[PDB]
Structures are given as structure tokens and as C-alpha cells.
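Take a look at the structure set out below.
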Amino acid sequence: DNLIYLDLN
Amino acid sequence: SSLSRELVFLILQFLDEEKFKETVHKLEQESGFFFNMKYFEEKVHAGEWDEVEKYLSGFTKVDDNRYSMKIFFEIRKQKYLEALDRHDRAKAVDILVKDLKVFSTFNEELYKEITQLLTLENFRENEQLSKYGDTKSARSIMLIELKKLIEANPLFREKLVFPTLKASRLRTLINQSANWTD
Amino acid sequence: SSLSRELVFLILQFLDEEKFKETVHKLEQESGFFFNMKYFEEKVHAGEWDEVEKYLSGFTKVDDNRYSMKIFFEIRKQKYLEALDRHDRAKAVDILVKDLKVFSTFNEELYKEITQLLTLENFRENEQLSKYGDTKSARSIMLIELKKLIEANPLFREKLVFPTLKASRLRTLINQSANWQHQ
Amino acid sequence: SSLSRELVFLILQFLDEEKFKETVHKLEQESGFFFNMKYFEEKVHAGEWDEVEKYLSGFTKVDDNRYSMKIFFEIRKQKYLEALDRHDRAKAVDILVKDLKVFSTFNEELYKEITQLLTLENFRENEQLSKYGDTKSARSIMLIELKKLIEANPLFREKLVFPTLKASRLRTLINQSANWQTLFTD
Amino acid sequence: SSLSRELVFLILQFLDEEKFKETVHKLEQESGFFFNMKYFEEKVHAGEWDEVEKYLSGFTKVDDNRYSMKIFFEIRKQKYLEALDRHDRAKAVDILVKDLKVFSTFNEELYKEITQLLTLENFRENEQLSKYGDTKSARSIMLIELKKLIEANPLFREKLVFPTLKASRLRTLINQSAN
């Protein structure tokens, strides 16, 4: 329910 | 001291009641004791990216932990997208190098992919961004993420709630000193 | 109230001691109770015209009296001149019409004469401005003219000196309060 | 020679008949033997002030006499006024200093008046420029004036009318040379 | 007609002799009969990029064949790197999109690879571009390439040599008419 990698979306 | 710290909060209450808006938030920022969600929220919506980073910088640096790294990257991403949207490819490239490049080390490909958005006619040609609606829809939808990222940040997790206290406590305590300048 | 007023100073003192530099001046500005002279000079030398004008705004507007009017005028003139010197005529024009045009009503011939500095290869061809030495010296000589204009201004004359008092006066009063009136 | 000079005209005709529009005009320009009025009007209407001033420079310099001096002045003034119209004051001042500053020595006070048009919200607030209607109308109305200045100018008065001659005159003389004898060698 | 074609050359020679520098080349470009290699060489050294491509367009379009395809590519590539050198990242991009983007369909990865040169401190940090010296060298070492490319290009191969003929051949034939 959260997810903190770096990307566009 | 813990004494000093709790005096900050009293003063803060006063300033807010004296409608000294700017002075309040400079204090929040410089003291690092209270992060004003509703203030942050408002500034994000307005697209005040220089102020937004400045206010954040009072509470955390870009490379402190994983949370605040994504918080920053996210802001400097949207900043670059809007620059692109208003077709100011000059300001975009500036953003790309001065602001987004620090995140390349961690993600070399991601940085290249962000760099290639510069050649597209509309960056919504990129499928991961084909849903980016407009300035307003995108800032609010990014804001939602940011609230989460902040509330899960350990450096923030003790600072987001203003301890509730009587109206005008500082005026009343000052009055107790007058009962007891000089 | 005068109560609230003096309370601000205590805070101003507390802030200064905690090295909250920005918050100090933000309160100086928004309250309009004390005008920090050493800060103003620091900003005039730094060429922070935006900040400089934003700090004066907490005390007076551009058209309030004759002193404040020349104060703003001088600052905008200097901003105008520094634009000419880096040959950014584009910026110089922007300043001439945006900021300076408000003074045209009061002196039409001066505005024209200032306008014509664009068309000069070096505005030191004008003999009245032939004594512009460099950016530092010109801010400095102007700063000295500005101190005079401020110290004479009625709107400022009673807000220049910080009322002397005990170090950590607010921390004392609060420490009183922890001792006081609960007993 | 006057021979060489008149050979230019034949080439001009030929070039024109071969629909080499750009080459035609470069010749007219560099040779300075014929001034194409129809072409001048065309580029003035289109507003190509770089090409217009380049075309004139084949026949005259800015300070050759009164007529040409004013021709360049009118052009550069209009270029300056249009810049004020799209509110590109950046370019306006650039023009004012690069192009119009050459006319200050001659007109010291007119230059101050023109300069002061930058500070105006719309330069039509000046009474003398209150008639400036749109770009199309003011270009056209100034073209009229330029025509008068060009036709009156001594450096042009003998270069305005194309000498009429039989079509493909050059192709005919070449055939007489081939009758007299590739074309490169006999 | 072939008559009309050979008449041009006469005129050309006539024009060159009269020192009408611009006209000669407009005539060259518009007629497409003769490609002035020294003119070209001059412009490419001088960095007149708009003019170089204008002149070229008289003889070939970008997509005419493999050779002219690379020729426009090389020119636009230099035009770009020169923009990077003078740190004009605005123009660098403007060229990257307007001029270079037409080849990206042909070579996607090469295009991405060129794009990413924008985010470098000095593009010589790309190991394939580590031999780029200064403008002057780079122009000349690319000019050689162009020269080989043009001389191999079919659309040029029969237009690179000016037929040699006696001076003022046009003034002589004019004299034969007055006689």
C-alpha cells in the first residue's frame, strides 16, 4: 500500500 | 532545550492569531519543529516550487532517507513536466541538469528516459505518462502521494500534529508575569 | 494593543538569539514595528532589490510621502542602471516601464532623460551619471543617501532603535510562569 | 562596358522565362542595372526587411543622398513600430540602437521622441502616429511613399523601366552562333 | 532542352567573370546543373549552416537516397555539437527536435544516445566523441567525409565538373550577333 521506488508512474 | 522547543509553539500560536502568515511559516521552517501540512498543500497547488523545496529543506535534505529522496524527485519531476507542457524546452533542460541529475546515480536508465521526453511532441506519447491530465489534475494527484510519503517519513512522523492548547496561551502567560517590559 | 506590540519585541529578541535570521526580519516586516538598519544595508549591498522593496513594504507604500517616494525611486533607478551595464537592455526596458513609470507624472522631463539612457553606448556620456564608478561603489554611495532618507522619514523616525532590555527576556518571563501563579 | 551591361538584360529575361525567380533578383541587385519595382512592393508587403534592405544596398548606401537616406529611415522606423505592436520591446530597443541610431546626428530631437514611444502603452497615443491602422495598411501606405522617393531619387531614375525586347532574345542569338558555326565549343 | 542547359553554363562563366558572387550560386542552386565544390567547401568551413542546406536542397532532398541521407545527417550533427560547445542548450535542443528528429525513425538508439549528450558537462565524455577537437578541426575533418559522400552520390556524379571553355564565351557569341 506504498511503494517508494523512482519512476514515471 | 525542551523548554525552548515548547516556547516556539506558543509563539507560533500567537503569530497565527496576529495574522502574521509569512512569519509563521518562516518559523516552522527554521525551527524544524512543525511541518504545516495545509500550508505545504496550498503551496504545491500554486506551483511554488522554489518555496516548496525551501520549506522542506528545513526538515530534511534530499539524500537523508528513501522517503525524502522520492519526495524531492517527485517535485522536481512535475516541475520538469510542466516546463515541457508550456513548451519551454529551455527551462526543462535547465531543470533536467540542475535538479534531476542527482537522481541518475541511483537510476541511470530512468534518467535517460526522462531526458528522452525532450524530443517528444507531447510527452504523453510515453505510455507511463499518457494519463497526466493537466497542470491542476497532476499537482493534486501528486500531492496525494506526497502526503503519504511525508507521513511515513520518520523525520516527519513526530512533527505533523500541532499540540492543541488554549486560545492565546502566550498572551495569558505574559499576563501571569504582569500579575507576578519591566 | 501595546501589550501585543511589546510581546513582538520579546519574540524578536528570542528569535535573534536562536539564530532564526529569516524569521526575525519576516516579523520586523509584517509587524512594521522595528526597521533593522544593518539588515537593509546588507541587502542593498547584495543587490537584493526584490527583497529590499519587499521589506520596505511592511512600513510604507511608494506614494505615502516625499521621502519614501525618493527611496523607492532611487532603488529602481539603481536597478535600472545595473541592467544597462550588463547590456541587458531587454531587462532595462522592463524596469523602466514596470517600476519607474509611476514617477513620470511628477517629473515628465526626468523620465524622458532617464529613458534616453537606453540609446547610449555608455550612460556615463550623460555628465550627471559620469560619476558611476562600479556596482559596489554605486550601491555604497547610494546606500548612504538612503540612510539619510530613512532617518528623516516621519513614518520611520520612531522605529529605528531597538528598545534595550535583558538577554533572554522572554525565556525569563516564561521561566517565571513555570514558577508563577499555579503554586 | 555598355556591351556587358546590356548582356545582363538578356540574361535577366532568360532567367525570368526559366522561372528562376531568386537568381533574377540577385542579379538585378549585384549588377545594379535594373530595379524591379514589382518585386520591391512584394517584399515590403511581406515585411521581409532584411531582404528589402539587402536589395536596396545593391543600388545605394544609407547616406548617399536625401532620398535614399529617408527611404532607409522609413523602413527602419516601420520595423521598429511593428516590434512595439507585438510588444517585443526587446527587439524594439535593439532596432532603435542598431538601425535607427544612425539618424540621430542628423535629427537629435526626433530620436528622443521616437525613443519615448517605448514607454507608451500603445504608440498611437502620439498624435502623429494616431493613424497607424494595422500592419497591412501601414506597410501599404508607406510603400506608396517609398515609390515616390525611389522614382525621384537620381540613382534610380534611369533604372526603373525594363527595356522591352523580343522574347527569348538570348536563345535567338545563341542559335545565330550555332548557325554561324555542344555550345561550349564550336 | 539541352540547348537551354548549355546556355546556363555560358551565363555562369559570364557571371563568375563579372564578380557577381551571390548570383552565380543562386543560378547554380536553382538550375541544379553544376555543384560548386569550392563554394560548398567555403561555406562548411565558415559555418553558414542554413545556407549550406539551402544550396544542397537544389540538388537533392534528405530522403533521395542513402548518401544524401547521411550528408544532411552529418551537417545537422555538427550544427548540434557546436551548439553544445557554446553551452547554448536551448539551440542544442531546438536543433535536436527540428533538424535531427527526422533520422530517429531510422536509428532509434543512436538518437537517444545523441539526446543524452545534453546532460553531460562536456560531450567529449562520450568515448565516440572523445576526439572532437575544436570547431575548426571538426568542420574540416567532417568536410572530407561530405566530399567523399557527394562524389559517390548519383544525383551529383554528373554535375561536379565544370566543362572547360574559352573565357567570355558569352561575350564572343554576342559579338557574332552584332557582326
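In chain D, numbers come from Swiss-Prot; the residues present are 2-182, 197-201, in order.
Going by what the header records, the deposited coordinates were determined by X-ray crystallography, 3.2 Å.
Keep in mind that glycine also has a Cβ here, set from the backbone N, Cα and C atoms.
What Swiss-Prot lists as domain 'LisH' is D:4-36.
Among the features that Swiss-Prot reports, domain 'CTLH' is placed at D:34-92.
Cβ neighbour count for D:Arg67 (mutagenesis position): 12 (other Cβ atoms within 10 Å of its Cβ, all protein chains included). D:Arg67 to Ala appears in Swiss-Prot as a published mutagenesis result, with the remark: Loss of interaction with EAR motif-containing full-length proteins.
Experimental mutagenesis is annotated in Swiss-Prot for D:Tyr68 to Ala, with the remark: Loss of interaction with EAR motif-containing full-length proteins. In this view, D:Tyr68 (mutagenesis position) is surrounded by 18 other Cβ atoms within 10 Å of its Cβ, with every protein chain counted. According to DSSP, D:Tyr68 (mutagenesis position) is assigned to a helical segment.
Sequence-distant contacts (6 or more apart, same chain, Cβ under 8 Å) of D:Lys71 (mutagenesis position) comprise D:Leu150. Swiss-Prot gives this note for the published mutagenesis D:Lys71 to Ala: Loss of interaction with EAR motif-containing full-length proteins.
DSSP assigns D:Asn176 (mutagenesis position) to a helix. For the mutagenesis experiment D:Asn176 to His, the note given by Swiss-Prot reads: Aggregates formation.
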Euclidean distance between Cα atoms of D:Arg67 (mutagenesis position) and D:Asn176 (mutagenesis position), Å: 47
End-to-end CA distance across 14 missing residues (from D:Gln182 to D:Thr197, Å): 11
The domain 'CTLH' (D:34-92), counted residue by residue under DSSP: helix, strand, coil: 41 helix, 0 strand, 18 coil
Count of other CB atoms lying within 10 Å of the CB belonging to D:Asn176 (mutagenesis position): 14
